[PDB]
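Okay, structure first, notes after.
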Amino acid sequence: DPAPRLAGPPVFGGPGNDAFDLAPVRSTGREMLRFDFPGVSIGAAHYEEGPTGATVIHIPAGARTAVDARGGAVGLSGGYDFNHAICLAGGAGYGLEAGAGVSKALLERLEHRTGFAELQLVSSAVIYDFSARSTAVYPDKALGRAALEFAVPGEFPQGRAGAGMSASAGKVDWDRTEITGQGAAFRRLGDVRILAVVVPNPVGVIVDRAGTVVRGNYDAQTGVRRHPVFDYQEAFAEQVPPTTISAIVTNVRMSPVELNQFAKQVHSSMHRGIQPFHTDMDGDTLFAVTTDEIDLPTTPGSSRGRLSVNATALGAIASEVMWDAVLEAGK
Amino acid sequence: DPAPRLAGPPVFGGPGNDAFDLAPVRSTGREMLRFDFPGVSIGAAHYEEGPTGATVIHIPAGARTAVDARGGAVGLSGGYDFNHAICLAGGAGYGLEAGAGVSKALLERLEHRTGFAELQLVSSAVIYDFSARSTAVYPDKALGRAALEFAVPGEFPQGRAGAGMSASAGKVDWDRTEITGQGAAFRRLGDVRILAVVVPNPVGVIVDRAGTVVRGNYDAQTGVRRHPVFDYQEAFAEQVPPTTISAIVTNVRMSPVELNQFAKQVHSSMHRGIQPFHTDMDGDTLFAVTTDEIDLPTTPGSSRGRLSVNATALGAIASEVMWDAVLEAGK
Amino acid sequence: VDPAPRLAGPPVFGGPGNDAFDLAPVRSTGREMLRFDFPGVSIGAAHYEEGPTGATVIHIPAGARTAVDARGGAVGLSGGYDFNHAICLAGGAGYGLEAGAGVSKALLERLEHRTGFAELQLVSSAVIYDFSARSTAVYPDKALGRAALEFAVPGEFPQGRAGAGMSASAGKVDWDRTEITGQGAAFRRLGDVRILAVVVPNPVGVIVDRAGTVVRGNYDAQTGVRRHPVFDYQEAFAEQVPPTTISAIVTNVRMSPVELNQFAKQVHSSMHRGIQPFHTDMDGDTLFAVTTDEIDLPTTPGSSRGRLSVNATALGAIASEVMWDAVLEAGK
Amino acid sequence: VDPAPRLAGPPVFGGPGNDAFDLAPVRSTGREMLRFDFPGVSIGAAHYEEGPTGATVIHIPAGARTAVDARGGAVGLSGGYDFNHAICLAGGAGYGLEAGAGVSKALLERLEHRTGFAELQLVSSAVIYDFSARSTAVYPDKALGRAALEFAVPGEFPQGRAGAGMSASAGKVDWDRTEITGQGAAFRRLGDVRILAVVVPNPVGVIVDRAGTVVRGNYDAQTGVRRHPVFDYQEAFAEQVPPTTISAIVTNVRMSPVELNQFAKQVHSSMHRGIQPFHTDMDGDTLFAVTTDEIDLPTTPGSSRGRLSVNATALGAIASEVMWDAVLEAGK
């Protein structure tokens, strides 16, 4: 399948933010996805000195959100039920600082108004990306501000860009871990729009629709990637005894209850493309965001079935958009 | 692939429990799985008049449990963190009564002692199985008692047995829904034992490791099963605008936190074999149970990797046992 | 005058079970009947004298949106649905969840055994452990839940030793100081806003009045008075470490699922005023907040008494007082 | 004598922001210093006079197991980790979560920028909305969190208008009746058992003493007294419907994750005694329960004061009293 991108051995010892004169770089990745979703903008910035970065989804009007912080090792700030931005970043818990840069910028744009109903709400989540490089540089307040300032409608930089700079997969053993990236995908169906954004830094591996392992757990001794379960099961036989952060953004009106269950459904669906997933070693966090523009019909019928047009249906479609995004990240 | 088992059109109008002289039947299914797991017994009973039934996992010593009630339409009783039995049943919420039959029987065996530390704890979960038949008979207290009385070590009746009598899959449209069953699978690795039991009554369909839809959403007009997303996406393009209950039982000691995250991981993994899953229309509930007999090593290394022997590893292995069980249920 | 003691006495933790008796449900009348005006809500309470133990059922045939706040560490809950035709509160620990099955079956029969989704009859049940307060193993069974439903009437509630409250008790630092409580209810109408509180306090803690006086539980027969448990706990630590309550709040005010859920949490927390300690590992405290969705609040929350005075929080504060009154009726 | 009023005054909801000022952190001293003996725990409090607003940091360099009970409807939380090297409490609403980033960065520097898993420095942060209580938009920023950490010392806590409590306020039925609170702490030692409570009450509700008297918040300048909010709420309903608190409890007693989580819930609920209403939709109430894992309780829970007297519930009841004392210090 694809050529290996082995991350290589941990190097710990390296310089931190203050050691450098750090210039934000607008991330372009390997290619740009273009899409049509008015009211949603995306910016991505990185420090070459990491390499590490942040990716910001800006919805200036604000949008209702559900968070499904399903992993065992989550790094989350805010996790609000209504957001003006979502900030995804490297740097482990230190990278939550990037969201502060976004928040301050939005406060300035609001002319420092502070009424309850005009608080600018930014939710942030992070990946641990320090094993995939040899510095301690992290996404700081300045980098989050830059990613917001770089945000534009209808573009997403695929691959090694923003939060995906140093994302990696397949962590049974660090000698077999491979660099991933970030990914996005978009579908429009009638008036319905669905955007998926993902930064897969899994303990598990990326798996395609045929069941092929396409990124992570690559053994240079064999030239082949293995599903982790094969390693795990042999490890048990031998010895006993002897994070992915993501967002799904849509324009379909969903109640708080529908939106929450939609988040759970889409998030669980990602165990198709990332295996294992939702593990104690992962901090998997999905944000489900709706711009509340399009009604679903009051009854769920169509020529395709009596129960074919509802939030579960939307969840199933969004799950496919998200798998496409995961595969873009691993490409 | 497999021959269709279409459930056929809803028939509502039918007789309930009191209309019959109801005799419990010991369920044998299509075949018996045999396995070696001392301290775990399984019983299954049904009423032919439904057809509907209950399946009971009895662990007389009691075992630590985590519950992951992830679906939007859950029918759960007890949901305790320590159980002497798990009762899975048809009959929608009415079938929770079967667990009372189990509980009373266990109280009688305890000679009606009622100290806090000898309370007999039964957690129960249910599927809605009324659309797959033409009666209102449900698993009652007598049926739960019978399933417990029928419990034996090391046997599980596959297929149309116990709670699986009238389980069905693929509910975009009732004309395409197919009867499933219940299923189990077992693996032993070194001293580690993992038993998976499942009663798939999903809105979604059963999918095999190649990605083939093997049960549910069968169209008699074409002779072919479809993944629901194909129906959903065309329904949206047209109109906008114009439950699985399961248990994983193991003998590996896990702390409450490990056991809870293990439950979440294994449950999410089932979105590989059941698609969609964890939907608002489903009451998906997984019980993760440990008999707390075997330690994992204090450090997680083996020849297969530095991070290869831990609870996440066990979760990945258990996820495969569960997929095997789902495929047995759909066979 | 301090209330007279109602010590439960020393627990044996067992005795004869249900089938040792020819169990006839008794309609519970308690010590007094509360009467109130809330069409669409009926309450029935039944007991077995042979326990003594019982069940109390709230029946809302329209069905009503519900939030559950299962806050305690030792909860016994069935269903816990976000929409219910009945709530069943019972003794008998986990065994007493069976009473709810009796309610469910009876409701299925009233529905002529129809089983379409819209027709499924939804009963949520919660239990207290009441076996220390008596010397039998009798529990609320399917027949007792059915009886409690059949006895249900609008506008009445039997206070005291009635239904689920038959063998409820408080103050469990030591069983020698535990006292029988009861069940309790209170009701307020503000114009057409209606709030009903029902409670079955079986706390590890004690019942406390609005002055901060301990009024039920932790009665020391050697002193003739009730102290707050914390006095015992702090003395215990100095010595040895040297150097359930089930409840419902029912209202007719429309609240969204989000509002109703937070209203449940607020009202439930408020009960740590009248029950102390509360929400402990030893307790299975469960509150059901139910709205019959009859009355909207104004779109904006202002009044002469303030800019933020008419909203679900406000309703929660009022409901919290109704619930404290119900707790005090249970302890009376 | 009833306490003198400390009305916050009418809110403008905006003003100059951080960069309009040359902001120098000030070490907060408050009205009084609490002194106590708990090695391994340091507290620092810093403010900007230009807000006025501040941050209070609890630093536990060993790291400590933590349970978070984010019970309010309007929570502002970062991290919420089950193991923490620091807890940062701040004003500035969601913007003030930035102070925790300053703590985290400073701790990374102390660790010589090591980034192995075992070395990750974990800071959980929570905030109050304190913008109604002043006419600026200044918030606790990265520099202020750093300063609060640098000012942290063992065995001291500045009571009153200090750190996160600079512009905390209570009683928000109407802003004309809202009063400045402060932050508060209390400490108890029972032998070698140690319990520290820290609280920053910014409630929608009011502070209530052990007699049931409202002592801070909802002061009506037309009457000269404070009433419980429920009086306003019930009058508001009759008229118009005609027919955050952030806190930490730190102990040295070993509790398992399950015990510690239920202990957090218990102690948090107990605060509805001293803050009423509490846990409302309008509030972002968040409690951190932290154990330094130094002392085991006995294996069995007996003492002369009862068979169930020495356990995590008992500790929770004692800790609940320490926390009420801290709330009253904040309101004093």
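Following Swiss-Prot, chain D shows residues 18-260, 267-355, kept in their order.
Every residue gets a Cβ built from N, Cα and C, even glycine.
DSSP assigns D:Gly111 (mutagenesis position) to a helical segment in the three-state reduction. Record note (Swiss-Prot), mutagenesis D:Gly111 to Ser: Decreases thermostability by about 10 degrees Celsius. The unchanged residue is displayed.
Quoted from Swiss-Prot, the note attached to the mutagenesis of D:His130 to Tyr states: Increases thermostability by 11 degrees Celsius. Increases thermostability by 29 degrees Celsius; when associated with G-122. D:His130 (mutagenesis position) has a Cβ environment of 20 other Cβ atoms inside 10 Å.
One mutagenesis experiment named in Swiss-Prot is D:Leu137 to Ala, and its note says Decreases thermostability by about 10 degrees Celsius. Secondary structure at D:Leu137 (mutagenesis position), as computed by DSSP, is coil.
Just so you know, the Cβ of D:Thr267 (active site, nucleophile) picks up 25 other Cβ atoms within 10 Å once every protein chain is counted. Per Swiss-Prot, the feature active site, nucleophile maps to D:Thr267; the stated evidence is a curator's inference.
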Proximity to chain A among recorded positions D:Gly111, D:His130, D:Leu137, D:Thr267, where any Cβ pair is under 8 Å: D:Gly111, D:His130, D:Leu137
For D:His130 (mutagenesis position): DSSP state (helix, strand, coil): coil
Candidate with sparsest Cβ neighbourhood (10 Å radius) among D:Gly111, D:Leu137, the listed mutagenesis positions: D:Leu137
DSSP state at D:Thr267 (active site, nucleophile), helix/strand/coil: coil
D:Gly111 (mutagenesis position) versus D:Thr267 (active site, nucleophile) - Cα distance in angstrom: 12
D:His130 (mutagenesis position) to D:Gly111 (mutagenesis position) - Cα separation in whole Å: 27
Deposited-model gap closure distance - 6 residues unmodelled, Cα of D:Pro260 to Cα of D:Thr267, Å: 33
Members of the recorded positions set D:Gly111, D:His130, D:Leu137, D:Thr267 whose C-beta sits under 8 angstroms from chain C: none
